[PDB]
Amino acid sequence: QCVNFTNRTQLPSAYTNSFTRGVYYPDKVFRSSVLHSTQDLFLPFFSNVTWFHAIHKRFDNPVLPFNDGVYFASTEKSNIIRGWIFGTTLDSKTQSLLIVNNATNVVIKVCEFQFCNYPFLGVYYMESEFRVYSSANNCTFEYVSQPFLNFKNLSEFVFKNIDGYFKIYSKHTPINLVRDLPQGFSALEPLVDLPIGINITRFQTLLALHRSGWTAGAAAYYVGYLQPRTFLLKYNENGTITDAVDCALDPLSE
Amino acid sequence: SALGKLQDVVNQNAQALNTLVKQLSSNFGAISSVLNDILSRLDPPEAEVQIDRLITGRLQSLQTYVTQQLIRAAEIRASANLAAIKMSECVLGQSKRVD
Amino acid sequence: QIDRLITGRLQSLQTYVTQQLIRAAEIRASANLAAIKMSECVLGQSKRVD
Amino acid sequence: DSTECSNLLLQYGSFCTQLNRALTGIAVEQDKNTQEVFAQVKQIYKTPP
Amino acid sequence: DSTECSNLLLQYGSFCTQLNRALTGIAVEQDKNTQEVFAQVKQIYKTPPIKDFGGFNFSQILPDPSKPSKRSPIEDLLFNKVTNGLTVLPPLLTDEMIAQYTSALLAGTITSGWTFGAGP
Amino acid sequence: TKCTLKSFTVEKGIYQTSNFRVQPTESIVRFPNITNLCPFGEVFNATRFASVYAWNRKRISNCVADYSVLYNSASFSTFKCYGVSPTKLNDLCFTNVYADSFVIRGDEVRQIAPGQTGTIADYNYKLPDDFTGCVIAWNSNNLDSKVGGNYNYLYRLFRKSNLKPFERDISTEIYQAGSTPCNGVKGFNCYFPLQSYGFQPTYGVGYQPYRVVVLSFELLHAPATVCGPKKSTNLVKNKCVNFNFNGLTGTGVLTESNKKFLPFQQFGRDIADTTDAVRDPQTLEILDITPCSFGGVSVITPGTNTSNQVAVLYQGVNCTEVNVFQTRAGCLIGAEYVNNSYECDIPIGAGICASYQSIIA
Ligand SMILES: *[C@@H]1O[C@H](CO)[C@@H](O[C@@H]2O[C@H](CO)[C@@H](O)[C@H](O)[C@H]2NC(C)=O)[C@H](O)[C@H]1NC(C)=O
Ligand SMILES: *[C@@H]1O[C@H](CO)[C@@H](O[C@@H]2O[C@H](CO)[C@@H](O)[C@H](O)[C@H]2NC(C)=O)[C@H](O)[C@H]1NC(C)=O
Ligand SMILES: *[C@@H]1O[C@H](CO)[C@@H](O)[C@H](O)[C@H]1NC(C)=O
Ligand SMILES: *[C@@H]1O[C@H](CO)[C@@H](O)[C@H](O)[C@H]1NC(C)=O
Ligand SMILES: *[C@@H]1O[C@H](CO)[C@@H](O)[C@H](O)[C@H]1NC(C)=O
Ligand SMILES: *[C@@H]1O[C@H](CO)[C@@H](O)[C@H](O)[C@H]1NC(C)=O
Ligand SMILES: *[C@@H]1O[C@H](CO)[C@@H](O)[C@H](O)[C@H]1NC(C)=O
Ligand SMILES: *[C@@H]1O[C@H](CO)[C@@H](O)[C@H](O)[C@H]1NC(C)=O
Ligand SMILES: *[C@@H]1O[C@H](CO)[C@@H](O)[C@H](O)[C@H]1NC(C)=O
């Protein structure tokens, strides 16, 4: 089952500043009271991060490129954002990755889904609506895990695909800022490593409708793109990354 | 920055030691910088070549470190000879030498 | 072939830096002597013979 | 300007950093030598007319 | 600990002996430097208990009895303000003995002037 | 010392002659705790098995597969592995495991092999020539045979062409052996493809039902995640042992650590990028990795003209790891400390000197 959304209001997507967000732990190695220089796929400091809204009538589900990696930030309250779609052609021709977080658990499946043009979940005012794919024929990897998840909650995720390894990094932050990204530093802990081994060039955000037509809950998300660069990370006495320097941003940080 | 000369010598020696330890992480054109990985992954006819590359790289690094250590030893010896002359002529007597 | 060129050029550059450091030590010793002569012969009268 | 040569050169580690640091030390040492020899007075004296 | 690496390393000869000998020469040279600078007196001079020097105060350079290290306040400040087969050999003269040598030199130059450097 | 100095006469002094290394004693191989076992109970211990034609295939992924339980069982008559040996199955790791389960006759077990021929291989279940995996078969006359005759197990007797490897044919279309069309009726020259095996308990051993499970192991370019369980040698602390923690190997002394790791971090590195802290995978505790003691061995002797007595200094080595005296320079063996103070004759270090009067320090 697929449903076209024909009640949208036309508006351009916004842009804002990344500040010093998007830093993740590059490896599983403990380091204490040290300054470590690492060259990896990172999000540049103070970069132009694309801003999408969900407000009522905005429902932003466009087709976005994946490139080398995707930083996904979410200023979320009341749990509208539910998952992601990864793939190349997003149909049964190629093999695609499904990540969903429904009311019970987090499900990861690697199958050749015949995806809808507008994949979505739904909450009736309980979850009784699921329209993401019409078929799933060849499935290779399944992984069921725990639930990962004024705007009150900030969820940062980093999705990377290197050498057949899908690295998902996550961080949950209690915030009380009304509209934009708070200015500060928070290092993203590694959440999961998935042996999917598939080509990914395009991705989709999965949202949830509210029914009482449909109404979109208040939410906002940000999409940034990773580039290969060097960071200087500072590890404190407790092994937590507390500050970072982008080596190619400005001559002072260089 | 009053005591910069001693801190400079300590920093130079520590930096030379850190560089010498860091040079073990370089493979010098071999497949790996770890000897155990080469010995466990390859047959001895090609592992001999890989170990030879690691040996020549590490030996070049160690000879370089010894060379700058000898140059710094000469500089410190000159400074110590100057300090002994100052101890003899300024502390153990009154010097007419200007400045 | 590039590895052979790299090791030859790196050996040449390290050799050049080594004699540069030795000449730097010699010039530093000469400059220290010149500073001592400037302090003791120009800024005062020296009783040191020759 | 060869990228492949630089990629192979990165396998040897921080030799280039060592050589640049040594040359920089020599270069600042020359200026220190000139300061030690010539800059021994903080007053610029002039002869009478 | 690789035996094969050491067997291949023996083909290059006495490079390791040369490097160890050079490092040993540097290590003994440091002790010789400390002997040349600080050990210029064979008598350990001491100041009188009464510090009557005609108005001259040497408390900031004489050793402090209250400190366990027996260092001067200036020397204590100086020591506070300075912060895979590798071994660090300890110096032959420890810091308290070097401080004792400096204390002997200070006591000699205060109580005797330059006479102790030229004889009795 | 005479060997090092290349002389038969040794002048009075201290001579660095050798090196001491605390040799490693044990090997400690700790990998993670055995959890998340692969569902082998739902394949082998199933209450009913499928026919050879509609053979059940279970794809086994992302778990720990313990193959020694199967190999050491006495309940299996055939455990023939093709392309791999059973001893290294518990070590190797594979991307996916295909568990095909069916029932055949006793005389038809030999046809489940690469390069064979027969009705089962040609028309029911075909194995490739380049097959890596194991064929496990056992007698099931107790379960799959009844006194009236069990007609629930079938086999495809005919088909126009031979099957491809790992192909399943569940079609029930009437086989056409002649030029005339069957038209759906089993008349002349037109027979029904699936035929039952009337399994009765009183049958011969070549006709009794045998349950066969074929495990197919393939390696694909994706990272292999179905790995056989590894063992855990009893952790030994405060000794110089060879440690292998989750694929990170080395030699060191493993002591208790006060460093509080974050839950995602496993190993620890210092400024110089050397592994000095680690997390034990079995029990979530932090261990410091102190390098095994190494030190210079120096010989302190007077002239050979005077005496042949010597003392040994182990530099930077505690006296418990080798007339034994502990100095800041190291452990001095063969000399006795005297509370008196004399002039320095042979320098030891850290204010310690040695002299001959026996050898005193
Ligand atoms: C929702 O809209 C999309 C796009 O308008 C529909 O996708 C199209 O489906 C037709 C099938 O007749 C194709 O010919 C078009 O090429 C498709 N376009 C795109 C961009 O995919 C989709 O079918 C609609 N959903 C439903 C249920 O009708
Ligand atoms: C010499 O100088 C020291 C320090 O300048 C004097 O010590 C001070 O004495 C006064 C009075 O007793 C105290 O209030 C100060 O706190 C002391 N300073 C220190 C650093 O201890 C000392 O009295 C002077 N005279 C003699 C004869 O020693
Ligand atoms: C971000 O990009 C948009 C268009 O892509 C541009 O209009 C905007 O000025 C950019 N913002 C910054 C801070 O560069
Ligand atoms: C969530 O998804 C899993 C997997 O499809 C399913 O088993 C579970 O019942 C779902 N929960 C809800 C509340 O829909
Ligand atoms: C994928 O599915 C199609 C039809 O569902 C099938 O023809 C094809 O062989 C399958 N490929 C793999 C690799 O399983
Ligand atoms: C992945 O897909 C993109 C576009 O579909 C293609 O350009 C690229 O070569 C593919 N990579 C691999 C490894 O298949
Ligand atoms: C580190 O943890 C200790 C508690 O073990 C805490 O007292 C200290 O404030 C922490 N430091 C930082 C910078 O978080
Ligand atoms: C299956 O049944 C046999 C016989 O009852 C038993 O020994 C074995 O433990 C069971 N499970 C497996 C995994 O073989
Ligand atoms: C590992 O298993 C042992 C029992 O063999 C148990 O005592 C221990 O708590 C387990 N550790 C973890 C981290 O599960």
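Numbering of chain B is taken from Swiss-Prot, so the residues present carry the numbers 943-1041, in order.
Header entry for method reads electron microscopy, 2.6 Å.
Placed from the backbone N, Cα and C atoms, the Cβ positions cover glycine too.
Looking at Swiss-Prot, the entry for natural variant B:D950 to N says: In strain: Delta/B.1.617.2, Mu/B.1.621. Record note (Swiss-Prot) on the natural variant B:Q954 to H: In strain: Omicron/BA.1, Omicron/BA.2, Omicron/BA.2.12.1, Omicron/BA.2.75, Omicron/BA.4, Omicron/BA.5, Omicron/BQ.1.1, Omicron/XBB.1.5, Omicron/EG.5.1. Quoting Swiss-Prot on the natural variant B:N969 to K: In strain: Omicron/BA.1, Omicron/BA.2, Omicron/BA.2.12.1, Omicron/BA.2.75, Omicron/BA.4, Omicron/BA.5, Omicron/BQ.1.1, Omicron/XBB.1.5, Omicron/EG.5.1. Swiss-Prot gives this note for the natural variant B:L981 to F: In strain: Omicron/BA.1. Under natural variants, Swiss-Prot gives B:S982 to A with this note: In strain: Alpha/B.1.1.7.
Feature map: annotations from Swiss-Prot on the structure.
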{"residue": "B:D950", "record": "variant position", "Cβ neighbours (10 Å)": "10"}
{"residue": "B:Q954", "record": "variant position", "Cβ neighbours (10 Å)": "15"}
{"residue": "B:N969", "record": "variant position", "Cβ neighbours (10 Å)": "18"}
{"residue": "B:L981", "record": "variant position", "Cβ neighbours (10 Å)": "16"}
{"residue": "B:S982", "record": "variant position", "Cβ neighbours (10 Å)": "10"}
Residue from B:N969, B:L981, B:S982 whose C-alpha is spatially nearest that of B:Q954 (variant position), among the variant positions: B:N969
Cα distance (Å, whole number) from B:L981 (variant position) to B:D950 (variant position): 41
Rounded to the nearest Å - Cα separation of B:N969 (variant position) and B:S982 (variant position): 16
Where B:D950 (variant position) falls in three-state DSSP terms: helix
Short-range variant positions relative to chain E, from B:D950, B:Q954, B:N969, B:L981, B:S982, with Cβ separation under 8 Å: B:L981
B:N969 (variant position): secondary structure state under DSSP, collapsed to three categories: coil
B:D950, B:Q954, B:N969, B:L981, B:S982: the variant positions whose Cβ falls under 8 Å from a chain D Cβ: B:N969
